[PDB]
Amino acid sequence: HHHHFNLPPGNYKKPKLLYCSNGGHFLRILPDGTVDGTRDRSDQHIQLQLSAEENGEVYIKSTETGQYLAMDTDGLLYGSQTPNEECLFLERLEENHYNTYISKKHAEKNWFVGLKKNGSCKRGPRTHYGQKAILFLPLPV
């Protein structure tokens, strides 16, 4: 492994909102495949269903559109119509409280799912351990 194995509590039985404290935005996967964040809790594209693959690995899927969260070869998040290697994330506990999501494909490069204070997604190479941008809290829908 390139990363620790402290896993967050909870489960995948119900869909969740992934709340980022950095700017206070919910992760959103828009119908056109765009990914960003919004503070509007009524948004229909922030409901996400997570599911497990191997222990500690997850797929993050839009319940409204069916799209899978994914990070491309240049570190940009996008919504994928089908599940592929870029859609698997390593879900870990961070700072003994939050959830972080590391791109499995680019795990050796420490590329995380992260949102900036202005609600725009961070590009893989611009994320790293220690940032507030990579910290999420799963909330009920």
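Note that the numbers count up from 1, one per residue, in the order the chain is shown.
Recorded method for this deposit: X-ray crystallography, 1.8 Å.
Backbone N, Cα and C atoms are what each Cβ position is placed from, and that goes for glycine too.
Marked as heparin binding site by Swiss-Prot: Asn22. The C-beta environment of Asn22 (mutagenesis position), restricted to residues of the same chain at least 6 apart in sequence and closer than 8 Å, consists of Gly114, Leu115, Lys116, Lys117, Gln131, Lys132, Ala133, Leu135.
Here Swiss-Prot notes a mutagenesis experiment, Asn22 to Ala (Swiss-Prot position 33), with the remark: No effect on integrin-binding. Annotation note: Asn22 (mutagenesis position) sits in a coil segment as assigned by DSSP.
Shown in sequence order, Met71, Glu86, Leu88, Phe89, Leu90, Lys109, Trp111, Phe112, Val113, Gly124 are the residues of the chain, 6+ apart in sequence, with a C-beta less than 8 angstroms from the C-beta of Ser103 (mutagenesis position). Under the heading of mutagenesis, Swiss-Prot lists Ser103 to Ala (Swiss-Prot position 114) and annotates it as follows: Decrease in LRRC59-binding.
In Swiss-Prot, a mutagenesis experiment is listed as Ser120 to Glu (Swiss-Prot position 131), annotated with the note Decrease in LRRC59-binding. Around the Cβ of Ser120 (mutagenesis position), a 10 Å sphere holds 13 further Cβ atoms from the protein chains shown.
Swiss-Prot gives this note for the published mutagenesis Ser120 to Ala (Swiss-Prot position 131): Decrease in LRRC59-binding.
If you draw a 10 Å sphere around the CB of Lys122 (mutagenesis position), it holds 21 other CB atoms from the protein chains shown. In Swiss-Prot, the entry for mutagenesis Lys122 to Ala (Swiss-Prot position 133) states: Loss of LRRC59-binding. The structure shown retains the original residue.
Record note (Swiss-Prot) on the mutagenesis of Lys122 to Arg (Swiss-Prot position 133): No effect on LRRC59-binding.
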